[PDB]
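A.B. asks: Next up is a structure, given as structure tokens.
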Amino acid sequence: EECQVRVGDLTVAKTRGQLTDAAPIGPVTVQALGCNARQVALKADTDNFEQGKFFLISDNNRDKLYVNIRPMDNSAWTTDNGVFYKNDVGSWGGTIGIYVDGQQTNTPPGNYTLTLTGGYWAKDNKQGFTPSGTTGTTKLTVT
């Protein structure tokens, strides 16, 4: 199945200190076409994806802090640092959010760039992921 996922580019001003571990301040409206028997998994792009870890990286790469793209409230997903996929199979179409992992710090920031590549997933941990749909660039400015 070809999972067409709608990932919205979200440029909005927040603090990473306001991110108190479990605080969704980047609710991405993800709509997934199909996926009837498929898991949906998110991946970060080269900007904030190092080998298999995603985080909030600054426009000037001054600070990096790991986050989790976890569903706001609708289901449970298997959290990996490289991919985020539900154990469920089917069209998910809902809202996930950026939660900072354990509230890092928030070191005097400015602009943050976390490009999120949409796609589906077809196995478990072995990285059976396929980039599909739209790549949404979540931009986290502090103001």
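The first residue you see is number 1, and the count goes up from there.
According to its header, this structure was worked out by solution NMR.
Cβ atoms are placed via backbone N, Cα and C, with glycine included.
So Swiss-Prot says this about it:
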VARIANT   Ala22 to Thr (Swiss-Prot position 59)  In strain: AL847
VARIANT   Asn36 to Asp (Swiss-Prot position 73)  In strain: AL845 and AL847; chloramphenicol-sensitive
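I would like each feature placed in context: is it buried or exposed, what are its neighbours, and how far apart are things?
C.D. replies: Secondary structure at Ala22 (variant position), taken from DSSP and collapsed to helix, strand or coil, is coil.
Take the CB of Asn36 (variant position) and look out to 10 A: across all protein chains shown you find 9 other CB atoms.
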A.B. asks: How many other Cβ atoms are found within 10 Å of the Cβ atom of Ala22 (variant position), counting all protein chains shown?
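C.D. replies: Result for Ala22 (variant position): 12 other Cβ atoms within 10 Å.
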